Amino acid sequence: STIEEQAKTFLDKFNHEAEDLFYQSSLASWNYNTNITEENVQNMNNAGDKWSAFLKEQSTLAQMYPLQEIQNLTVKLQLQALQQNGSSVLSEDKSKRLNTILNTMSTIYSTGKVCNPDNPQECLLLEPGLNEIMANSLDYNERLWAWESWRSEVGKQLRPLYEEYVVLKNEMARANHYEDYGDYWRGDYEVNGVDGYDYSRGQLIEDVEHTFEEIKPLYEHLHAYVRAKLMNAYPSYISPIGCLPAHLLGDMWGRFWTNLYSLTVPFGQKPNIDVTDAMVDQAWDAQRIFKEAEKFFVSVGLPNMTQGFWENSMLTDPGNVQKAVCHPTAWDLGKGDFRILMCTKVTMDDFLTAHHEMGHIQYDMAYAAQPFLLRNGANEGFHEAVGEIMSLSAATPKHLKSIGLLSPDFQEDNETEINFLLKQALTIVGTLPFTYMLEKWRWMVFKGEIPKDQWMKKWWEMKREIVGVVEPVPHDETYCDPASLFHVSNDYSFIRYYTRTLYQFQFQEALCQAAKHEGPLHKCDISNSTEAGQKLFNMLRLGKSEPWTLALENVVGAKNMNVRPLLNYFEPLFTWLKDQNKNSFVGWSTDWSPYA
Amino acid sequence: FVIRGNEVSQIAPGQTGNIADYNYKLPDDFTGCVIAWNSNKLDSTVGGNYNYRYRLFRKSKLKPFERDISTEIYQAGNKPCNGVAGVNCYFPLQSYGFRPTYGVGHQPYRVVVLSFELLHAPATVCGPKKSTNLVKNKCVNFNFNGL
């Protein structure tokens, strides 16, 4: 009888629609893995982004209201996350034109026909799968020149389209304040139209000389060491002067540098460190058998209730006998069926994604009868606790090595240990400038008012390092295709793991000094930490209304002053990592550095 | 009848798909029209439309104007899997599973094939949704159901 009840009913209808759309994404993948067909990819291009139009309705009632200051902290955070300002300036006809252009260009890009078993290495790089298998060949010259030729022949004719896109944006892009699309899921990260926790103009105009020049020597040393490792440890098959190979980055962005630890092994034929016996024999996953076998004697005597053997039914070949081209769309309805939708390849990024998916589905078995408002957590700290912690706990090879289920053929040398130490050292402040520079770069590039007179100083390395496109002189601006990469659809920005650069350090201090297992402080042991990552499940249902992790503001410290004790704590290790190489010049940074 | 929305993209000349290859054979000289729109509030139920079932594959392609009146047991493998979904064997019958709030790409999409059929009898059926008005006492041209 009131407008509030109708609004609540409409919100429930929207939640049901979102749940049913997720069920659609799951069921289409189920059917297309039950049948030999691929046309479902078409539904990715057209249907998906269409849903975004419906979101517009919410904005129509979300801007003028002063409802942004709800008294409850959790409700306020949820409303900040789910009701960002968005791009509401476009009109209906303009929005329709933009949507049609987006659909047409996405269809053109995603329909790359050149990906087939007969192709040596040139497949659709947009879709992973077999592409990382047949392309594992020593013909680096072909791998580079064929790729650059394909990029040229697919991008040179698109220049007028990108120019018209740019000029269409530029009429109002100076006041849109749109930097990252990932806010669609985490709009609380950046605040548009008013000052917030991000870098405002007054803060940016000061940070470009204090923090920039404070971290410039560190970034200089870091990427100088990276260049030395890349042109010296690797064979000099090509001149270091030429552009770096983009295949080393692994993914399109290359932000996950830890993937280098996965791809540190050039070989791909002989067996590696993985459970592949069932894949060779039965062509199916074998982790479920291990999970079943690691539970028959780990009882705690008198459990409150049992939730470990709900699915006692035996299932063989739960899907396709032979796997088709893989695509990440893992989602299960549950309670009436459970099938593995995600593939399994040699990539720790896939491992971390699948661990998060497994945690979310484990949430789903308990929260399928709950509204979408409380279905997923608000703070990223919950996902961090239920995410990479489990991967780090399971990354210990001691448990698999002690049992001795496979052949006793194992190899380990000093190089592997040094690589492990370097990977651990990549999870500290060293990685911070690399991501901060990318964030600042992406924020400034979408303004259109920065002068373009100078390009050799802070723009010559963009084309040479990130994309690696070979050009006579990189004096151009119209080539900025990666800034509008397809992943804007799925919002896979990794800023949600940003705090992992800091928070996971503190947790180490909780254990590295307490447990102090056999071994010096150089290599801290994290063995048998899976119980620590599993004990949190005992009260997640109870603590739904009082999230303790949201209250503390330990994520950030104090930007208004320099904390002296928190700047020289690990100086002996930092200086050792800094001045170890002899090619690093000591002192003032020379204006002309051809080798930097 | 009703089909899955994605199968609309499957039915095409020379293309693959469940409907084109295993359910219905497109005539080479098909004459007619297919009218379809979202039947979310009509062909779907809140409680779950689990009654509908379909068959993944059939041994022989269904001929035009042929109705599959058989639901025999299917054994896709060379060994008696006895209907167990496993190695080299599949379960012939699967559920449709239509719900009201389905996405457009996979809604219970309508299918209305108005196949013009020439049997051994003169015409007796029409669809004349065009009948205009009528004027009298003026020299005009008139048509009444063919005359």
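We number chain A the same way Swiss-Prot does; the residues here are 19-614, in that order.
The backbone N, Cα and C atoms fix where each Cβ goes, and this holds for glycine too.
All protein chains shown were included, and the count of other CB atoms within 10 Å of the CB of A:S19 (mutagenesis position) stands at 5. One mutagenesis experiment named in Swiss-Prot is A:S19 to P, and its note says Increases slightly the interaction with RBD domain of SARS-CoV-2 spike protein.
Under mutagenesis, Swiss-Prot gives A:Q24 to T with this note: Increases slightly the interaction with RBD domain of SARS-CoV-2 spike protein. DSSP classifies A:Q24 (mutagenesis position) as helix under the three-state reduction. If you take the C-beta of A:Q24 (mutagenesis position) and look for same-chain residues 6 or more apart in sequence within under 8 angstroms, you find none.
Among the mutagenesis experiments that Swiss-Prot reports, A:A25 to V is described with the note: Increases slightly the interaction with RBD domain of SARS-CoV-2 spike protein. If you draw a 10 Å sphere around the CB of A:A25 (mutagenesis position), it holds 11 other CB atoms from the protein chains shown.
A:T27 (mutagenesis position) is surrounded by 10 other CB atoms, counting those within 10 A of its CB over all protein chains shown. Under the heading of mutagenesis, Swiss-Prot lists A:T27 to Y and annotates it as follows: Increases slightly the interaction with RBD domain of SARS-CoV-2 spike protein. In sACE2.v2.2; increases interaction with RBD domain of SARS-CoV-2 spike protein; when associated with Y-330 and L-386.
One entry in Swiss-Prot concerns the mutagenesis experiment A:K31 to D. Its note says: Abolishes interaction with SARS-CoV spike glycoprotein. Same-chain residues at least 6 positions away in sequence with a Cβ under 8 Å from that of A:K31 (mutagenesis position) are not found in this chain. Classification of A:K31 (mutagenesis position) by DSSP places it within a helix.
Annotation for A:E37 (mutagenesis position): spatial neighbours A:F390, criterion Cβ-Cβ under 8 Å with sequence separation of six or more. Quoting Swiss-Prot on the mutagenesis of A:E37 to A: No effect on interaction with SARS-CoV spike glycoprotein.
The Cβ of A:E110 (mutagenesis position) lies under 8 Å from the Cβ of no residue that is in the same chain and 6 or more residues away along the sequence. A:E110 (mutagenesis position) carries a helical DSSP state (H, G or I). Swiss-Prot gives this note for the published mutagenesis A:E110 to P: No effect on interaction with SARS-CoV spike glycoprotein.
Marked as chloride binding site by Swiss-Prot on the basis of experimental evidence: A:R169, A:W477, A:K481. Neighbours of A:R169 (chloride binding site), defined as other CB atoms within 10 A of its CB across all chains, total 14. In the three-state DSSP assignment, the secondary structure recorded for A:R169 (chloride binding site) is helix.
Taken from Swiss-Prot, the feature substrate binding site covers A:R273, A:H345, A:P346, A:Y515. In the three-state DSSP reading, A:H345 (substrate binding site) counts as coil. Every protein chain shown contributes to the tally, and the Cβ of A:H345 (substrate binding site) ends up with 19 other Cβ atoms within 10 Å.
Around A:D355 (mutagenesis position), no same-chain residue at least 6 positions away in sequence has a Cβ under 8 Å from its Cβ. Under its mutagenesis entries, Swiss-Prot includes A:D355 to A with the note: Strongly inhibits interaction with SARS-CoV spike glycoprotein.
The active site, proton acceptor annotation in Swiss-Prot covers A:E375 and rests on sequence analysis. In sequence order, A:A348, A:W349, A:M360 are the residues of the chain that are 6 or more apart from A:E375 (active site, proton acceptor) and have a CB within less than 8 Å of its CB. In the three-state DSSP assignment, the secondary structure recorded for A:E375 (active site, proton acceptor) is helix.
What Swiss-Prot notes for the published mutagenesis of A:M383 to A is this: Slightly inhibits interaction with SARS-CoV spike glycoprotein. Note: A:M383 (mutagenesis position) has non-local neighbours A:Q325, A:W328, A:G352, A:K353, i.e. same-chain residues 6+ apart with C-beta under 8 A of its own C-beta.
Swiss-Prot gives this note for the published mutagenesis A:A386 to L: Increases slightly the interaction with RBD domain of SARS-CoV-2 spike protein. In sACE2.v2.2; increases interaction with RBD domain of SARS-CoV-2 spike protein; when associated with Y-27 and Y-330. DSSP classifies A:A386 (mutagenesis position) as coil under the three-state reduction. With a cut-off of 8 Å between CB atoms and residues at least 6 apart in sequence, the same chain places A:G352, A:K353 near A:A386 (mutagenesis position), listed in sequence order.
Here the residue is the original one, while Swiss-Prot reports the published mutagenesis A:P389 to D with the comment Increases very slightly the interaction with RBD domain of SARS-CoV-2 spike protein. A simple way to gauge crowding: the CB of A:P389 (mutagenesis position) has 12 other CB atoms within 10 angstroms, across all the protein chains here.
DSSP gives A:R393 (mutagenesis position) a helix state. Residues near A:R393 (mutagenesis position) in space but far in sequence (CB under 8 A, at least 6 apart, same chain), listed by position: A:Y381, A:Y385. What Swiss-Prot notes for the published mutagenesis of A:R393 to K is this: Increases very slightly the interaction with RBD domain of SARS-CoV-2 spike protein.
The DSSP secondary structure for A:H505 (mutagenesis position) is helix. Per Swiss-Prot, mutagenesis A:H505 to A is noted as: Complete loss of enzyme activity.
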Nearest recorded site to A:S19 (mutagenesis position) by CA-CA distance, among binding-site residues A:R273, A:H345, A:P346: A:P346
Using Cα positions only, nearest of the recorded positions to A:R273 (substrate binding site) (A:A25, A:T27, A:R169, A:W477, A:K481): A:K481
Cα distance (Å, whole number) from A:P389 (mutagenesis position) to A:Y515 (substrate binding site): 26
Set of same-chain residues at least 6 away whose C-beta sits under 8 angstroms from A:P346 (substrate binding site): A:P146, A:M360, A:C361, A:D368, A:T371
Closest of A:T27, A:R169, A:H345, A:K481 to A:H505 (mutagenesis position), Cα positions, recorded positions only: A:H345
Of the binding-site residues listed as A:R169, A:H345, A:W477, A:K481, the one whose CA lies nearest the CA of A:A25 (mutagenesis position): A:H345
Using Cα positions only, nearest of the recorded positions to A:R169 (chloride binding site) (A:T27, A:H345, A:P389): A:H345
